[PDB]
Amino acid sequence: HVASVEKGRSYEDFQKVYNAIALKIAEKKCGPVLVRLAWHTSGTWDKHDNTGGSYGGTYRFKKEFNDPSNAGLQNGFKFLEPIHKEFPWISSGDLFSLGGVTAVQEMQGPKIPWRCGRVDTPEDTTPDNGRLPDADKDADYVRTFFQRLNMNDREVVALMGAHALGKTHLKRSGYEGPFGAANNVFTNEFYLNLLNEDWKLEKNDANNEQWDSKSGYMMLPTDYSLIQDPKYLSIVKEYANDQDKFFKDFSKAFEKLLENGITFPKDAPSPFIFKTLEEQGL
Ligand code: HEM
């Protein structure tokens, strides 16, 4: 899949799209669902045959937006609709991925370089449901799962830190509760809370197991597996003790996730680094 720049567009065009998304996030407090949308639209990728991935923007098709794994992301899509209406020239893959970048940055997360040029592909290119991960599994599951995305242990642990941004909803996923204290702010608190809170393995009202802290947080079985495996645990401790290292590693892993499957020509533009609304005085 060769990246092809939307005709005649440059950094300033994409900064205008960024800003419109950023204003929407401030308006609706929809940062977390847009991060999740960027991840799910990218996370269908299979390194073995280059199916799925962010390039084709196939979430716009029924099979994918109706994936049970994507329950709730329709809200994010809906919030992007006015942006795509104002900027109809941007491809769907570019919009979904840029939505995630914008959301991380606007929630005071790291800068995430972003490259344009994803191109819409037809409905028959939509990947089947079942490529996104299960939450009821263990560290071995997680490690194996993420090999299909070409992610190693450090990349996995870093990416999972995005959980502290938001919450689980029983009706959507079968899990209920906030993942952290810092709702709508990107921090390293996922790691700190895993190490420092008092966690109990309980059943929620959907009869699924989750880990609950007295402070009112929860963790999925796959989240908690990062302190049950000794290789993951050492990285959890590293990020709990170095906010900057976490931010830099997250940025790299998230850009990689959003770019898997895409061939950027040698004369493609460099990755863009968008200014936040705060940085622009907006
Ligand atoms: C083993 C991997 C992971 C699994 C099993 C998992 C599963 C889940 C589940 C079940 C939810 C709750 C959905 C809901 O009820 O609304 C969720 C929420 C979330 N996921 Fe993950 N996730 C994984 C990895 C990731 C990664 C890699 C990212 C992005 C870097 C991410 C970002 C988020 C965000 C931001 C939310 C919060 C959504 C909200 O607040 O509405 N997840 N995840």
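Numbers run from 1 along the shown chain.
Method of determination (from the header): X-ray crystallography, 1.3 Å.
Every residue gets a Cβ built from N, Cα and C, even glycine.
Residues or ranges marked as active site, proton acceptor by Swiss-Prot: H40. Cβ neighbour count for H40 (active site, proton acceptor): 21 (other Cβ atoms within 10 Å of its Cβ, all protein chains included).
Sequence-distant contacts of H163 (heme b binding site), defined as residues of its own chain at least six apart whose C-beta falls under 8 angstroms from its C-beta, comprise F179, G180, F190, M219, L220, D223. DSSP assigns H163 (heme b binding site) to a helical segment in the three-state reduction. Annotation comment: Swiss-Prot describes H163 as heme b binding site.
Looking at Swiss-Prot, you'll find the natural variant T41 to I (Swiss-Prot position 120) noted as follows: In allele 2. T41 (variant position) carries a helical DSSP state (H, G or I).
For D140 (variant position), applying a Cβ distance below 8 Å and a minimum sequence separation of six or more within one chain yields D229. In three-state terms derived from DSSP, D140 (variant position) belongs to a helical segment. For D140 to G (Swiss-Prot position 219), Swiss-Prot lists a natural variant annotated as follows: In allele 2.
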| field | Same chain, 6+ residues apart, C-beta under 8 Å of the C-beta of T41 (variant position), given in sequence order | value | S54, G57, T58, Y59, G93, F96, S97
